[PDB]
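**Q** Before I ask anything, let me first share the structure, which is written out below as structure tokens.
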Amino acid sequence: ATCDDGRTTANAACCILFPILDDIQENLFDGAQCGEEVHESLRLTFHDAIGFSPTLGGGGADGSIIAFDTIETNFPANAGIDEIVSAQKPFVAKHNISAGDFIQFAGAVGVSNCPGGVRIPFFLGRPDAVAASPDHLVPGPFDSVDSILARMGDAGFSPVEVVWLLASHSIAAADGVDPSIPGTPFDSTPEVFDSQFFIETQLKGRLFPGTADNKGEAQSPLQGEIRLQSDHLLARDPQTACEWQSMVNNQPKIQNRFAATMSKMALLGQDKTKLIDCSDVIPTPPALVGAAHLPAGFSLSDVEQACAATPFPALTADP
Ligand code: HEM
Ligand SMILES: [Ca+2]
Ligand SMILES: [Ca+2]
């Protein structure tokens, strides 16, 4: 099909996304940048979708975190999410798509602005949300590995899928974990969707980048990075450490698994066969240029190797 302005897409119903795409790129992502608004919109896709529990309810990726923001933004795990909900609400009011489609569309378009990124499959047609998420369904950084895996498993993700979705922390920073140092990233390349997050969480911790006593924070290996305790533990737990290390210097696997697992997450509470595939509307992301590395000056002796089956790969660092 050819839309009214000449852009093409496989299914005609997808044409309504083009003006939305142009508005988001200009007015939500500040001229299609891979910056904080993209990182915030990707976090929002997960805080919207993971409100899904077979025993308690919630409609998953349904827009409830916007539609019922008065409730869901009161949950402590949603602290800080109100800013991006407020930013997106007027786009949903202006355009003619549901809040659940909007949140997944904006996260997929955002990720396409990041070098190394992928086009997350995107389906159009989710109905408006009909219930708020139950409380207590979003994992937090002070939760044990067993607790996070049980919650993600309950929503339908295996432990290796947890690891694959946490590639999102390659384009991520924290404002709440240590409020003295807002905007401190989880890896050294928060505008590049790469394997640095999986490498740098494996380093021995050295210091706290801000204050020392924050709940859910581990020591970081570098002054300009922050480390969640949940990431510290998942990189070292026998349930997940082998998969974590397998992502290092493995950009094809990061891309293939993040796209597929993001799509499964974007579809929680929905049925793909009732929606319209509009994947080809998402922009084509830039590719990576630089190789994966340890931080300069670090060596394999600074890595806490946690996979008994396979040694950590011998990457270069300091030239
Ligand atoms: C599985 C357990 C997870 C835990 C415990 C967790 C925890 C957190 C925490 C504590 C923050 C920082 C919030 C702040 O203080 O500002 C954060 C940020 C973020 N999270 Fe995760 N997360 C998890 C999974 C995910 C998943 C599956 C996604 C996929 C979309 C995601 C995407 C993000 C993004 C992109 C940010 C950066 C937000 C920004 O820079 O503005 N997280 N996460
Ligand atoms: Ca939801
Ligand atoms: Ca990165």
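Residue numbering for chain A follows Swiss-Prot, covering 31-349 in order.
The deposited model was determined using X-ray crystallography, 1.7 Å.
Every residue gets a Cβ built from N, Cα and C, even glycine.
These came from Swiss-Prot, pasted as-is:
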- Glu66, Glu70, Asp205: Mn(2+) binding site (BINDING)
- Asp78, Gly90, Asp92, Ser94: Ca(2+) 1 binding site (BINDING)
- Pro106 to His: Minor effects on activity (MUTAGEN)
- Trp194 to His or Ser: Complete loss of activity toward veratryl alcohol and reactive black 5. No effect on manganese oxidation (MUTAGEN)
- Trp194: active site, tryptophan radical intermediate (ACT_SITE)
- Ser200, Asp217, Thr219, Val222, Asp224: Ca(2+) 2 binding site (BINDING)
- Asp205 to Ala: Complete loss of oxidation activity toward manganese (MUTAGEN)
- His262 to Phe: Minor effects on activity (MUTAGEN)
**Q** List the other residues in this chain whose Cβ sits within 8 Å of the Cβ centroid of the Mn(2+) site residues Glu66, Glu70, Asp205, in sequence order.
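**A** Result: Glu67, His69, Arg73, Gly110, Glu113, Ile114, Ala203, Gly213.
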**Q** Cβ-Cβ under 8 Å from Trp194 (mutagenesis position), same chain, 6 or more residues apart: which ones?
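**A** Within the chain, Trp194 (mutagenesis position) has Cβ neighbours under 8 Å at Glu273, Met277, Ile284, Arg287, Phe288, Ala290, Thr291.
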**Q** Near ligand 2, which of the binding-site residues show up if the criterion is a Cβ under 6 Å from one of its atoms? Options: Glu66, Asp92, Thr219, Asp224.
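**A** Correct list: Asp92.
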**Q** Is any of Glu70, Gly90, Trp194, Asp217 (recorded positions) within Cβ reach of ligand 3, i.e. under 6 A, and which?
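**A** With ligand 3 as the reference and 6 Å as the Cβ limit, the list reads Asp217.
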**Q** Give me the CA-CA distance between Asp217 (Ca(2+) 2 binding site) and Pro106 (mutagenesis position), in Å, as a whole number.
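**A** Cα-Cα, rounded: 24 Å.
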**Q** If you draw a 10 Å sphere on the Cβ of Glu66 (Mn(2+) binding site), how many other Cβ atoms land inside?
**A** 19
**Q** Does any of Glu70, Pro106, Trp194, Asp205, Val222 have a Cβ within less than 6 Å of an atom of ligand 1? These are the recorded positions; tell me which, or none.
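**A** Close enough to ligand 1 are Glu70, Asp205.
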**Q** Per DSSP, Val222 (Ca(2+) 2 binding site) is which: helix, strand or coil?
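**A** The three-state answer is coil.
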